[PDB]
Amino acid sequence: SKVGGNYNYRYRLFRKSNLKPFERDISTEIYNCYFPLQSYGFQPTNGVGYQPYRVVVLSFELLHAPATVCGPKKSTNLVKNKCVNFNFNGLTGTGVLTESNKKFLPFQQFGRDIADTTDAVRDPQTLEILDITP
Amino acid sequence: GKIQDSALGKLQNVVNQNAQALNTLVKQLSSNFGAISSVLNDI
Amino acid sequence: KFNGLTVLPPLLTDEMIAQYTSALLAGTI
Amino acid sequence: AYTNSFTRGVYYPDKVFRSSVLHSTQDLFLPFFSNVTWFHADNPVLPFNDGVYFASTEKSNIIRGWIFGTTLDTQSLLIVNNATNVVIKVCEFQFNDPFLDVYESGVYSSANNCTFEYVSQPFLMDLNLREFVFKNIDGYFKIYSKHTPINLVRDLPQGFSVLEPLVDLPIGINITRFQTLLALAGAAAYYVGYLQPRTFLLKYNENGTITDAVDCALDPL
Ligand SMILES: *[C@@H]1O[C@H](CO)[C@@H](O[C@@H]2O[C@H](CO)[C@@H](O)[C@H](O)[C@H]2NC(C)=O)[C@H](O)[C@H]1NC(C)=O
Ligand SMILES: *[C@@H]1O[C@H](CO)[C@@H](O[C@@H]2O[C@H](CO)[C@@H](O)[C@H](O)[C@H]2NC(C)=O)[C@H](O)[C@H]1NC(C)=O
Ligand SMILES: *[C@@H]1O[C@H](CO)[C@@H](O)[C@H](O)[C@H]1NC(C)=O
Ligand SMILES: *[C@@H]1O[C@H](CO)[C@@H](O)[C@H](O)[C@H]1NC(C)=O
Ligand SMILES: *[C@@H]1O[C@H](CO)[C@@H](O)[C@H](O)[C@H]1NC(C)=O
Ligand SMILES: *[C@@H]1O[C@H](CO)[C@@H](O)[C@H](O)[C@H]1NC(C)=O
């Protein structure tokens, strides 16, 4: 709302058909004839409760392609042939780990059983296929 | 000597139905049942 | 497989059923 | 023109390994025994629809790559090749003689604000069937390929190959139109077919390679 002129912001008031999720529409064609955008008040005071709020939404993609935005937790050393609790790139589990001959195709990162439970994981920094045996 | 050339389906149905029953019980672990994941470690 | 299913062995082994089946044959003949 | 004889167009649907397993997936596959368009000529402009199967064969190499866009201008993915690298851009240009043939880049490809690049070594580079699959999704453009060796000149070879992934660039474009780029009386084979959200059953062998597929909706068997 600052008097330096920050109150340029505006919203689409009229639209032909509902906007899809994560879709965008920049058009300003005339909507009997009306401009399709309308600007908020946002003077040093708007109406009460109509102050400008800044917003950001974080969308977490979870595609199971190689992960690229990780939390600050540092890795441990890696144990084989003992049953161990583990967290690989966010895949929490529990089992006995073993460097495994059932080699993935080079693009693949997890293996799954008949059930969705994962039977193998590619270790994200030694790059070996661990068998997980429950 | 003719028994070598000759009902086993009525017995194999036991082996096949127990196999299919267990396999179906395992496959239902992949089912979400409305949850955001089929694997509890995800939740 | 690992998901809590387990198949238990029968009490009578296949060899024990063969022994009984042999005993029924031997007796019969 | 059209051609039909293919059990081709299967690809690995998941980034996850499966072995000695028959698995059922719904994904945008090429329906079995459909009609691919066939051309071997110009740089024609075509619909992308839900996705594309593409393949080529030629003497030496003459496919240079591809153009895509929300419109034939809007952010418009370019993928073109060096001798040793593919190089990739997201910008708008005023695609209007939109070819890379004679009138390592050109075609008024003046980028200003929109490059969002990629560049890498695995692509169509000197090796005969240059199989590709392209699949735009929300935030996604995962591209697939297989350089299947063949003896045929320009008729579509019957047989089975499964395409591996090659890259994904999160372009954010909603692509609607598509075109190829050749280089230059010359001629070379290429084929195009639109993907559909079919259900397939896939036969992963012990190696975890897809050895067979059955297009579930093809026929009653
Ligand atoms: C962003 O970059 C594109 C080019 O990638 C610019 O496109 C030009 O747009 C003007 C109209 O504004 C046209 O007359 C030109 O023909 C376009 N050039 C090309 C090569 O397509 C666009 O103007 C740029 N926008 C901003 C805000 O920088
Ligand atoms: C994965 O596929 C390859 C290729 O078919 C198999 O490798 C062959 O295995 C046999 C038996 O060990 C050898 O005689 C061949 O020489 C191997 N070929 C090559 C090119 O190395 C491999 O066995 C398969 N993996 C599994 C787990 O079955
Ligand atoms: C989809 O395409 C239309 C033009 O065909 C465009 O106006 C719209 O912004 C596009 N959507 C996205 C998310 O880019
Ligand atoms: C980075 O990854 C490599 C494997 O490519 C690994 O050997 C190395 O230890 C990792 N870096 C550090 C600092 O550990
Ligand atoms: C393919 O195209 C031909 C015409 O060239 C048409 O008759 C046919 O129905 C189409 N589909 C199939 C599956 O052949
Ligand atoms: C690859 O192509 C770009 C232009 O598309 C060019 O600038 C670059 O020098 C080429 N790379 C090589 C190794 O020739």
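We're sticking with Swiss-Prot numbering for chain B, so the shown stretch reads 932-937, 944-980, in order.
Technique stated in the header: electron microscopy, 3.4 Å.
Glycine is no exception: its Cβ is also placed from the backbone N, Cα and C atoms.
Features of the protein shown, as given by Swiss-Prot:
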VARIANT   B:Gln954 to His  In strain: Omicron/BA.1, Omicron/BA.2, Omicron/BA.2.12.1, Omicron/BA.2.75, Omicron/BA.4, Omicron/BA.5, Omicron/BQ.1.1, Omicron/XBB.1.5, Omicron/EG.5.1
VARIANT   B:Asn969 to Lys  In strain: Omicron/BA.1, Omicron/BA.2, Omicron/BA.2.12.1, Omicron/BA.2.75, Omicron/BA.4, Omicron/BA.5, Omicron/BQ.1.1, Omicron/XBB.1.5, Omicron/EG.5.1
Number of Cβ atoms other than its own within 10 Å, given for B:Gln954 (variant position): 10
In the chain carrying B:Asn969 (variant position), residues 6 or more apart in sequence that have Cβ under 8 angstroms from it: B:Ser975
Assigned element (helix, strand, coil) containing B:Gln954 (variant position), judged by DSSP: helix
